[PDB]
4 protein chains.
Amino acid sequence: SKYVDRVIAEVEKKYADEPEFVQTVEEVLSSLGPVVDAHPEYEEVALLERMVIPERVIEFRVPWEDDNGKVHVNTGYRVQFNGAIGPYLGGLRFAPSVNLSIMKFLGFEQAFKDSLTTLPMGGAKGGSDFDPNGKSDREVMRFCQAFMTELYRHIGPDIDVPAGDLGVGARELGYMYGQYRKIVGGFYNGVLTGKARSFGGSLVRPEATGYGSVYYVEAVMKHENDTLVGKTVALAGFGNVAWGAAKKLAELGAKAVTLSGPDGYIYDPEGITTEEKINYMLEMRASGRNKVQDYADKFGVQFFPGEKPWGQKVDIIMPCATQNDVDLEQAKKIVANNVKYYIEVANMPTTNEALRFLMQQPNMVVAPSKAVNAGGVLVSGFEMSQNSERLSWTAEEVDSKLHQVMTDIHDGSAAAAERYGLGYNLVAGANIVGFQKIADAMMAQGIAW
Amino acid sequence: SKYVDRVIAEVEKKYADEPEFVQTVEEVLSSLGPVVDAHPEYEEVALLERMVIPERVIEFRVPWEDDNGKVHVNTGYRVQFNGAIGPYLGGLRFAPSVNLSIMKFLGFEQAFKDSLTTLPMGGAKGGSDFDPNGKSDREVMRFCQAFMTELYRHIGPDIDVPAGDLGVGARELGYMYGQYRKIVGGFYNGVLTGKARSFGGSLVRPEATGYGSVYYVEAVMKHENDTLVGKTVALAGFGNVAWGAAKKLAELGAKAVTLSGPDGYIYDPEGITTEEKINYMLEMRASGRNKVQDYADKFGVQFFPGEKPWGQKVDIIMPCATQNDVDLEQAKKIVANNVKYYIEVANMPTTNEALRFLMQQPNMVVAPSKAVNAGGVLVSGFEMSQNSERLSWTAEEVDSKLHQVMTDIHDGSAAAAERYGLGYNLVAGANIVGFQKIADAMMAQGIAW
Amino acid sequence: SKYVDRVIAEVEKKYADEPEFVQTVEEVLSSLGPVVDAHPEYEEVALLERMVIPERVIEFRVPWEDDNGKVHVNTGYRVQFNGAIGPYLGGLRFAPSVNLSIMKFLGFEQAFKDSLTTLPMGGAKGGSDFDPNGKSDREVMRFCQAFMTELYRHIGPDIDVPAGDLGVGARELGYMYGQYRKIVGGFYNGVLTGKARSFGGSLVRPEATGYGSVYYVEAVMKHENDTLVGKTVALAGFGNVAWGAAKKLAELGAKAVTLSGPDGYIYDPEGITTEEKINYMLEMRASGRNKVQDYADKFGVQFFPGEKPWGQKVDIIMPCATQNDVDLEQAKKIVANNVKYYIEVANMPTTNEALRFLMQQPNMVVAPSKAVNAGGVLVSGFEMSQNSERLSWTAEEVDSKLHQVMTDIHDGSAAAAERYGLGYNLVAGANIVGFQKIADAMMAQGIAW
Amino acid sequence: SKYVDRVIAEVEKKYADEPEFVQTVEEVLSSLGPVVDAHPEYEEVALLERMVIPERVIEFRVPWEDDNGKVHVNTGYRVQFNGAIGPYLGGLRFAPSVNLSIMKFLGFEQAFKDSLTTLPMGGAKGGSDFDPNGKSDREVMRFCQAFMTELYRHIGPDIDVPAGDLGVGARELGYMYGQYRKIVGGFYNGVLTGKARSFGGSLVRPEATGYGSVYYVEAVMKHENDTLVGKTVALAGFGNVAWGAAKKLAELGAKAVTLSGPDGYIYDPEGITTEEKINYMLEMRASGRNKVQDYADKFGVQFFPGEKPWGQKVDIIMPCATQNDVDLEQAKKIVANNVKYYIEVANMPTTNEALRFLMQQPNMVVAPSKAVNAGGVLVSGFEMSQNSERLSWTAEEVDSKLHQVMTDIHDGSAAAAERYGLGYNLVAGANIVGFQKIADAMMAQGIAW
């Protein structure tokens, strides 16, 4: 699309200093070529030019005192990218690398992911360059309070609902919510998601991402007249998402055989399929040791230090941990192993070279993270619904809706790709389904945003 | 009722310059005689005197620029008549004839209609003397933005929820909502109803009015130990309501045999009962040609120019289009044809002379529009519920509730009429059921409003 | 001006049912012909078409209980006509005749009067058809509370500042303010003017109108190389404005020789120039007897029952009481007496026939009320300034500013009339000066309002 | 100061991509060394680290339609840098070069300038990459409305008061204010400064900057036991500031002899000291021709194309136009001419190399722009005071306060420099006086911001 090509060129030039953002825009816009070409009306209202600019960006100062009385200063961000279809929504990330470029990229992607869920949720991302590592509980609390003391004025249950991300878990959410309720003088607990149950959190929230990624894979087996049962899976991390996946895989007849750590990776040809095995992952996570070895020590299974599990022969690869985990180097090993299923779970766990490469492979199935990991945002939307109804749903209710929607995200993505003649391209399909709803909404709302 | 008679006399005199409003009050209050007489307490708190005065009236200036850069000025209205039982609710009408008199009349009636639904909905009406005919899409957009830039401050999801009416459809709602969200800085999509699905609209909303009018007729057959099946129906228009009715009639064993236009009317003894036939109506509507002839041309069926279909012999008459469509002249032809069922669907499609006349006829069944067309406001209440829960209901869910409530509106109306000894007077029955809930609510709330 | 002529024709037709409003627009717009013709740019932005439509109109229900427990229902109004140059400002009128037509007319005129003061004050008018006659203090209080319980949400110190008018004096202002502060939970006493001193009222407020009308007449003598001293004046009423005028006239070397009542009028060739004489007027006002006779009884001066003092030969005529007091019948007597000075003080105390007539008279000086009575709104602006500074000015300060501005209003009016070649036409001059500031402000603010 | 040195090093590294901002911080912080060293307590509360981070940054999307119906998208900014001593305050700049770096730099400097005025004014800056060149009046209006539709929620008379800057003059302010009042539903005219008189603008506002820069120079003559009279001045531009300066210089016994344009510069050994001469500048400005030649054509004075007037021998140099106008190349010519007075008027009209150079010159007097051009922000504070009092001050009042404060800014700056042993260093002196008030305020307010 000449139109699409022009917008990418303008972005590349204007936001040169925001490499992460530029790359994401190109990657996403480049798959919409066919859709845009079918809708000349978009260009007439500068639809794409509007979409690439967040509705609202807020950055603010965050001074806070440590346990020693020393004063520190960090910077807070909230990028409210697109709210055409619901209140803005997206996690908060606390990591020393956070800057505007990164917030925009995660926030642009969030809008597309949120649109796929089929729930009314806009897209946003925020956080701070604050580093929670080595801070006391009390220091994290004071930071969260100082952070919320400015943020509260920009968010709210019908405005912008933040959630957890790297560096922000239940604990940080609890502290931020405590400050919020005190300043605003009311409950409004739907202002954040990822809450503890005692004050409005949803059942299945910890399992959401991992389970949802398996319900998606299941929809893939079905499409391919295949089956999870018997299937072996290579996982990354031993974290929340890894834990949730292993668990549902096990329950489903499949088994993970690997886990990974910054220290290396383990192989467990038996499968991390036991209550004992599975629960221990929570142990390791708890420990705060940060060693995947502990699992091999404990179970007496192979531990290959400083090594990625991407070399093992398995039926399904699911990177559940870090960005750019799979590089060309890892993709080639994956390819050489004749794995048909490549399923991104963690956010951007594959470099673009690696991605194109895997996508060029005619026999493979490559699923993008924005669709596969949608189960977590899906449970965040269910928590907001529960908080608005002022009641709790049962775990069977949440899990059953989770399951039906994950299947729909896969199926709709395939259908969309197919319709624009792209074949079974789950990557473009996700982008397209996500884009269409947003475009419909913006076209109907006129030129205001 | 001397009390009722006195209030009507005061209205007639004070609002002499608002003929439309005066007539509506008389017509409605005059049927409550029996109820009021049973509740002396009403008069002690000047219940009727309060009811006839809207809680709040807002009129405002609306300057806007056309595509040529010329500046135009129209007037905006919102009459918030009664909010005893829910947020005010009612459509917006854009037509050069709009003035306060007309807003008050539609708004007084809206309060009674909304009360019948059994949902928590107050009554209001608004609009502008702006004429959307001959305006570009862009001109309508700029007008909607200018209109909302003042209106937003008077409405809100828990305050006043506007909806479509003459001159205001999905397109205008979309543009007004776009401006609203931008000014308020949040989502709050329950602020308007009749929205597109992409941003919160409900399934069955387009079909709501027409379908609901048929579920009501069905409750009438049942009362009269009769049946829809086999029944033939004379419709008016080829619009949304006509389309929805034909459709559900067909599905139900009945058939419409007429349609109408400003150009005349058509007769199709076969019935507009085919997918082809039915869907074409949407075609004609789309065309923007405004000719019922196109249907006869297309299907090769009779077209009688400049003629109302009220002369054809059918089992059921359903005027689905314009006010004062049926006059004495048309009622006599209807009477002479021995039609037992007279069912108003469009708003005030019968003149009062014609109405009294039909009502004097001992063998007929006359149903008032405020009850029969309640399916549209009913779906607006379901959309508000869905937006508050932050989810969508399925089409089966909406349709099933629609159906049960429409039956209840008929049944409750008959029961009420019967209890005050009025026989099967669906017209007074609607007024009475509507009035009672409102009165209960106002009596309990005291003298504040 | 063809443009001016067209707008008047459109008004006449659209607001046919609002005779009072139509007449005022014609009278005002017709004098701007020359100014409009000098500014073609006005028509390009539909300046006049916008001006004739109030920015915002609010009407609301007002139920209240009397001392006997009976419930009454009145209607409340606030027409916020033009706020281009300041918060809306204008009195509240409680009289059974009040309707929208009358509010619009007084409110359109208010905008022009407020603009002349040179202070930042927009124009508005409001009130109720509530009749304070025969009500107890307690009944007036309950009404004022019920009235404010809705009004508070539409006004505020930086939004709309109401003041007294017919039927609304210090007492009503006090009660409305009491309810306002209680609902809003703060002080904000600049929300109303005409307050008692104990809670923010300004010194000279009772004298403001009457005194200001004399400082204006003084500027007229100066223009005409004449003098107040020796001058005799015919007044109307024995009220606040009459009292203030007599007082300042006396102090200035002049003397009033008449007063009037619904019962007739008195002649006091000595002059109502004594402390005794002057103060008694307050007595009569207090009495609540409503008889100008009491003054003649008391002083043994002529009392001509059922007669207007417009037949007495005096140097200056100042109608200080009621609308359309001076008709053609009275103008002819005035003319026949060779009075050169005709100075409207009360609001619209002259019919239009009478007005044109007096204006056709080559030797006379006719001053319009909107300029002459501006001293009262001027003191309302000074009260708002004092309340914003949170202090009180001395009486010398208020009186001295009052005086300088009244002179300026006369002088600017003459200068303006002169510049458009109209001669010493104080009537058109007022309209023109008032219009120009408003037009400047609207042109600079764009097409929003 | 090791502390100061450390903060600069951190800034340089963290904001590498914001060169303009980095340079400004270094330049300002490096002169505070002596003050910081005297207050160890600052470092204990991370005072400098907090100061270099704006309290709040807002960026937002700005879609707007041109006269042809085409849709454009720009980006809006508001950097609310420091509000310790008053509502944030600072101009809006519309220029295609605008980005966050530039907003931060102008906004950091604004905080120091505003602090010097002695009025309660914080510091901020905002704008858009929108280019007003070649736009119609109507296009600028639509942009201003779209811009304000988001901005209004972040500003307000007690929060953030924007003012004009490059690309934003009375016209843009008028349009933005029009939209603001319409959305907020009240007056609050103190929300912006630089307004037209009709709606609250202050007398002397157009003359403020230029006049104030001359009252400062006068305080310099006094310090140096010298005199303006007889003095000759080289100006840059023929704009507002140049016009105001020439005017007051003339009146004071001095004379400008040069003016400049993008086309070259003119020399008028007589002096641009005549009503005719002076007023023509307004002519040239009006013309929109953008040619300083027109002055030479008109007066028959020398015009040296493509040349800066920095080579002429005069007593005083006052660059009143563009950034980095004076480079090393121009400073050397200035130096070689033995000019003692170097007075920056325009914002950053000298490069840093040039600055250091001039500052190394033992016989010269170099005055920084942040102090010299403070007269414009000073009149903005007086306009806010007038709008809060709801009255206007006379021109003599504004001018007299302007004058006394400008003298004080010079005198306090010298006194401060002197106290920290820096001699007559007006550049460091400005920084120091500005910094001290801000530091006092932040130390007293604690660690919140």
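Numbers in chain C come straight from Swiss-Prot, and the residues shown are 2-450, in order.
Just so it is clear, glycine is given a Cβ too, placed from its N, Cα and C backbone atoms.
Residues annotated as active site, proton donor in Swiss-Prot: C:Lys126. Neighbour count (other Cβ atoms within 10 Å of the Cβ, all protein chains): 30 for C:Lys126 (active site, proton donor). Reduced to three states, the DSSP call for C:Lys126 (active site, proton donor) is strand.
The secondary structure of C:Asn241 (NAD(+) binding site), as reduced to three states from DSSP, is helical. The annotation NAD(+) binding site is assigned in Swiss-Prot to C:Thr210, C:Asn241.
Secondary structure at C:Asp166 (mutagenesis position), as computed by DSSP, is strand. C:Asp166 (mutagenesis position) counts 23 other C-beta atoms within 10 Å of its own C-beta, drawing on all protein chains shown. Listed in Swiss-Prot as a mutagenesis experiment, C:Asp166 to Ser is described as follows: Dramatic reduction in the dehydrogenase activity. Specific activity is decreased 1000-fold in the reductive amination reaction and 100000-fold for oxidative deamination.
According to Swiss-Prot, the experimentally introduced change C:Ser381 to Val is described as follows: Dramatic reduction in the dehydrogenase activity with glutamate as the substrate; when associated with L-90. C:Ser381 (mutagenesis position) falls within a helix when secondary structure is assigned with DSSP. The Cβ of C:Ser381 (mutagenesis position) lies under 8 Å from the Cβ of C:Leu90, C:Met122, C:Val162, C:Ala164, C:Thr194, C:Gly195, C:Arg206, each of which sits 6+ residues away along the same chain.
For the recorded site, C:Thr210 (NAD(+) binding site), the DSSP three-state label reads helix.
Counting only residues at least six positions away in the same chain, the Cβ atoms of C:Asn241, C:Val242, C:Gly245, C:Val346, C:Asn374, C:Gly376, C:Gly377 sit under 8 Å from the Cβ of C:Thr210 (NAD(+) binding site). C:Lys126 (active site, proton donor) and C:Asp166 (mutagenesis position) are 9 Å apart (CA-CA, integer value). In sequence order there is nothing to list, since none of the recorded positions C:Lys126, C:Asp166, C:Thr210, C:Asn241, C:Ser381 has a CB under 8 Å from a CB of chain D.
Within 10 Å of the C-beta atom of C:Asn241 (NAD(+) binding site) sit 20 other C-beta atoms, taking all shown protein chains into account.
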